[PDB]
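Remarks on the structure that follows.
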Amino acid sequence: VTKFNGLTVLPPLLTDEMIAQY
Amino acid sequence: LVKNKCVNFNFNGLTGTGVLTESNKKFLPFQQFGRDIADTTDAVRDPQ
């Protein structure tokens, strides 16, 4: 699987390591 | 010119806003200012 004009992205609450742990 | 600080910059008429950092990417000898896929300016060469 594969700058800012006002828009922004928010990080997920569960990061990828925590999702991997789950 | 002041870099690494959020300043109001204008080079020959680009008249944008942002903080300028030294860039690894290399231009072509004639090419002046770059751009991104979203048509937003991402790299500029100082005329001086």
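Heads up, chain B uses Swiss-Prot numbers, so what you see runs 533-580.
Backbone N, Cα and C atoms are what each Cβ position is placed from, and that goes for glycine too.
B:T547 (variant position) carries neither a helix nor a strand DSSP state and counts as coil. Every protein chain shown contributes to the tally, and the Cβ of B:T547 (variant position) ends up with 9 other Cβ atoms within 10 Å. Listed in Swiss-Prot as a natural variant, B:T547 to K is described as follows: In strain: Omicron/BA.1.
Variant annotation in Swiss-Prot: B:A570 to D, described as In strain: Alpha/B.1.1.7; the structure shown retains the original residue. Counting Cβ atoms from all protein chains shown, B:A570 (variant position) has 9 others lying within 10 Å of its own Cβ. B:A570 (variant position) falls within neither a helix nor a strand when secondary structure is assigned with DSSP, and so counts as coil.
On a Cα basis, B:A570 (variant position) lies 18 Å away from B:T547 (variant position).
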